[PDB]
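*Asks:* Take a look at this one; I'll ask things after.
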Amino acid sequence: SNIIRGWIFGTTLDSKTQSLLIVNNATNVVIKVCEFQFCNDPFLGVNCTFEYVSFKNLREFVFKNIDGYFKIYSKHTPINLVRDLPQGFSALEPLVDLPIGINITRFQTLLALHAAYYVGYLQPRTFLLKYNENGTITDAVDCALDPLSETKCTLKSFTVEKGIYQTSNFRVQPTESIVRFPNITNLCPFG
Amino acid sequence: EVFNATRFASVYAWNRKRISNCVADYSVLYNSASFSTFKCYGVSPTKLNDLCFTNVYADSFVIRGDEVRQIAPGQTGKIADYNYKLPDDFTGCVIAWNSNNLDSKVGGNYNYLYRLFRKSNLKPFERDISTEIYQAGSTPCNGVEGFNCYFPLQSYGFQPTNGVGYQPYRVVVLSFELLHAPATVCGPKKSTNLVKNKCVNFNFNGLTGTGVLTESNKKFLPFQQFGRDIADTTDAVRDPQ
Amino acid sequence: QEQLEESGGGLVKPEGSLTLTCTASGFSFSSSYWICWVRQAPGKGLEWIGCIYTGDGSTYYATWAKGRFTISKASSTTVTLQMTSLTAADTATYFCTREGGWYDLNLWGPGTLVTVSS
Amino acid sequence: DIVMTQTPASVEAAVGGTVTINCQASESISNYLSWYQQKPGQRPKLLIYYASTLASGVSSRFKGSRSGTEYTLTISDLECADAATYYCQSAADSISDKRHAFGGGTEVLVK
Ligand SMILES: *[C@@H]1O[C@H](CO)[C@@H](O[C@@H]2O[C@H](CO)[C@@H](O)[C@H](O)[C@H]2NC(C)=O)[C@H](O)[C@H]1NC(C)=O
Ligand SMILES: *[C@@H]1O[C@H](CO)[C@@H](O)[C@H](O)[C@H]1NC(C)=O
Ligand SMILES: *[C@@H]1O[C@H](CO)[C@@H](O)[C@H](O)[C@H]1NC(C)=O
Ligand SMILES: *[C@@H]1O[C@H](CO)[C@@H](O)[C@H](O)[C@H]1NC(C)=O
Ligand SMILES: *[C@@H]1O[C@H](CO)[C@@H](O)[C@H](O)[C@H]1NC(C)=O
Ligand SMILES: *[C@@H]1O[C@H](CO)[C@@H](O)[C@H](O)[C@H]1NC(C)=O
């Protein structure tokens, strides 16, 4: 029933500082920086610096903030499973790369009152993407998930023949820091 | 549109216009001969289109026919210290033009105000609408009007037949600010007609490559811009036009 | 009502610097383009020299006396005054007059007398 | 600097009468012109706002005509009080720079 209808991305998101707001409307999509306070129930009922104008269905989104840009990716592959996101692979094509230029550390979602959504987390992780002949990312492997994936990453191939391959270096990082100096002598008699 | 406005704010309540997600061309402003003053205190009075700036603030108000030159960094005076004050470090331009034929009416219209005196000088880029009663030490001003204390805002008396010094003059001051946010308002980009089947130096949206351009059979995805080879060499571009 | 008044020393040494005080009953804080450099020669006539605006711009001197005459408006309680240098047989009478609209002089001030000779 | 001339100051009338005085400048701007009354041994007075007007508290006979580049002022019914020299003042028309050029004036003599 498309209850999810947007998100809020602001450090304070309570009119204290500038915050991003995205609403989803069937005719147009509205993105604003205007700082405003909204109730603890921000459900949709059915200054400013920037503005943009734009279970068979599963919507996947990726948001990130690097160098002052709020990049958004999306993909709407039909899914016949209602219990969970199924197995398979589907890449996400960027949609909006608006130059927002504000910091975001908190995130909120919008709903409607007269519906399950999963929240993921992104960390710096090397990947090995496989591009098809038309340019679509058909498969990808991790670089640190397990030794087999690390071997695939090092050999730059999705298949590796029988043998022994060196992948990375195992180093024991220092655990504690100790500083020692000779037993102190008499201090100066300033007193 | 902002230059062709029907109503113009007072100096004590100067309107500020912020421009974003827009490409501004200054050719019309440069070639417009209706401006009686185009002195700019910026880096260059012609390279404004070429320069790239993050945001532009436009301040528009009406002052006396005289003291148009007074609108500048420093230049201590009544308008400087008790009206819209320009900071000592200003990188924008000052534009002034006469508008007697439309905004001047007989009888001395009083729609335009200005601040005469305050407790302290106004900080740069400040708007004051409080219009609190100024005091001169004695402060016997518990009533609406008292001695040595009156309305600090005075109404301009503008007349078309009045001397040009007292005639209505329009000033619009634009300020360029550099911040950590990415630039969003810069000049138009000139693009030439492409030439194919010839080794020609090309600049495809900042790619800056050299070679021979020819039609391709590969199907770029709609969001993609320029392809690459195994050795990370640019071997295909999508034309923005 | 609004009125302009002047005061100054009766006598001055030749080529001596004399300060001419001026006071006005009206505040005239921001819109007074008054002139006190009109030089009324005795029996000959007036001759405008320079003006002053409240914006501390010093306006113009018209190069009648070049730069030997200057205006330093102290503001405060309508306090305005002018300095003279290398005065040689300058005329005695000159009035501090206020300027209204249409580039006119609506209200003048009382006459003053100065003698160049010792 | 603005240069200017005027008619000779000699004015003679027996009983009232109408006498015309021409005070013109080569580069004087239009609509910016004012005359004054200079009573001997007395404070000067304004009589005209601009371009042969009446201002306030001035007799209706203190009129004139802008005409062409020349500027002519008409005074009629001379009296003992009216037997005072009058001065014509012209000013420049420019925001950047402006100057005034006071005239030699004419003196009214009543017989
Ligand atoms: C900008 O967009 C248009 C729209 O596609 C580009 O192509 C033009 O499309 C129209 C409509 O089909 C054709 O009639 C024109 O011949 C195309 N060219 C031009 C120059 O209008 C267009 O190339 C792009 N660039 C410009 C400068 O308009
Ligand atoms: C969606 O946008 C259209 C115009 O784009 C507007 O008419 C309509 O009311 C909007 N729907 C809302 C606000 O629910
Ligand atoms: C908008 O208001 C905030 C305070 O909430 C302020 O910090 C910011 O500078 C304002 N922005 C503009 C463009 O006026
Ligand atoms: C967000 O806040 C941090 C911490 O105060 C600050 O250093 C950073 O510059 C801000 N980010 C942006 C994009 O302004
Ligand atoms: C690539 O596009 C072609 C041409 O439309 C199509 O036949 C093919 O299925 C697409 N996908 C591939 C090669 O994976
Ligand atoms: C001085 O002597 C007192 C008393 O023993 C001691 O606490 C203090 O550290 C000494 N030195 C000073 C005050 O510099």
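Numbering, chain B: per Swiss-Prot, residues 340-580 in sequence.
Just so it is clear, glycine is given a Cβ too, placed from its N, Cα and C backbone atoms.
Relevant sequence annotations retrieved from Swiss-Prot are reproduced here:
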type	residues	note
MUTAGEN	B:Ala475 to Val	Increased resistance to neutralizing antibodies
MUTAGEN	B:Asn501 to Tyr	Increased binding affinity to human ACE2
MUTAGEN	B:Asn501 to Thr	Reduced host ACE2-binding affinity in vitro
VARIANT	B:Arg346 to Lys	In strain: Mu/B.1.621
VARIANT	B:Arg408 to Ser	In strain: Omicron/BA.2, Omicron/BA.2.12.1, Omicron/BA.2.75, Omicron/BA.4, Omicron/BA.5, Omicron/BQ.1.1, Omicron/XBB.1.5, Omicron/EG.5.1
VARIANT	B:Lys417 to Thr	In strain: Gamma/P.1
VARIANT	B:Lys417 to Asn	In strain: Beta/B.1.351, Omicron/BA.1, Omicron/BA.2, Omicron/BA.2.12.1, Omicron/BA.2.75, Omicron/BA.4, Omicron/BA.5, Omicron/BQ.1.1, Omicron/XBB.1.5, Omicron/EG.5.1; May enhance affinity to human ACE2 receptor
VARIANT	B:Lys444 to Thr	In strain: Omicron/BQ.1.1
VARIANT	B:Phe456 to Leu	In strain: Omicron/EG.5.1
VARIANT	B:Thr478 to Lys	In strain: Delta/B.1.617.2, Omicron/BA.1, Omicron/BA.2, Omicron/BA.2.12.1, Omicron/BA.2.75, Omicron/BA.4, Omicron/BA.5, Omicron/BQ.1.1, Omicron/XBB.1.5, Omicron/EG.5.1
VARIANT	B:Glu484 to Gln	In strain: Kappa/B.1.617.1
VARIANT	B:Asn501 to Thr	In strain: 19B/501T
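Where in this structure would I find these features, and how exposed are they?
*Replies:* Long-range Cβ contacts of B:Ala475 (mutagenesis position) within its own chain (separation 6+, distance under 8 Å): B:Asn487, B:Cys488. Taken residue by residue with DSSP, B:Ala475 (mutagenesis position) is part of neither helix nor strand, so it is coil.
DSSP gives B:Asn501 (mutagenesis position) a coil state; it is part of no helix or strand.
With a 10 A radius on its CB, B:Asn501 (mutagenesis position) counts 22 other CB atoms from all the protein chains.
Taking the Cβ of B:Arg346 (variant position) as reference, no residue of its chain lies under 8 Å away while being at least six apart in sequence.
In the three-state DSSP assignment, the secondary structure recorded for B:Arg408 (variant position) is coil.
In sequence order, B:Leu455 constitute the residues six or more apart from B:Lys417 (variant position) in its chain with CB-CB distances below 8 Å.
A 10 Å cutoff on Cβ-Cβ distances gives B:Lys444 (variant position) a total of 12 other Cβ atoms nearby, all chains included. Secondary structure at B:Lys444 (variant position), taken from DSSP and collapsed to helix, strand or coil, is coil.
Neighbours of B:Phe456 (variant position), defined as other CB atoms within 10 A of its CB across all chains, total 16.
Sequence-distant contacts (6 or more apart, same chain, Cβ under 8 Å) of B:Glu484 (variant position) do not exist in this structure.
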*Asks:* What is the interatomic distance between the Cα atoms of B:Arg408 (variant position) and B:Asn501 (mutagenesis position), given in whole Å?
*Replies:* 20
*Asks:* Please report the three-state DSSP label of B:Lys417 (variant position).
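*Replies:* The three-state answer is helix.
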*Asks:* Which of the recorded positions B:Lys444, B:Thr478, B:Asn501 has its Cα nearest to the Cα of B:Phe456 (variant position)?
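*Replies:* Considering only the listed recorded positions, the nearest one is B:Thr478.
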*Asks:* My understanding is the cutoff is Cβ-Cβ under 8 Å with a sequence separation of 6 or more in the same chain; which residues meet that for B:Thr478 (variant position)?
*Replies:* B:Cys488
*Asks:* Filter the variant positions B:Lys444, B:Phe456, B:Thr478, B:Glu484 down to the ones with a Cβ under 8 Å from chain C's Cβ atoms, keeping sequence order.
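*Replies:* Sorted by position along the sequence, the hits are B:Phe456.
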*Asks:* Return only the integer: C-alpha distance in Å from B:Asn501 (mutagenesis position) to B:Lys444 (variant position).
*Replies:* 11
*Asks:* Any idea what DSSP makes of B:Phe456 (variant position), helix, strand or coil?
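*Replies:* Coil, per DSSP.
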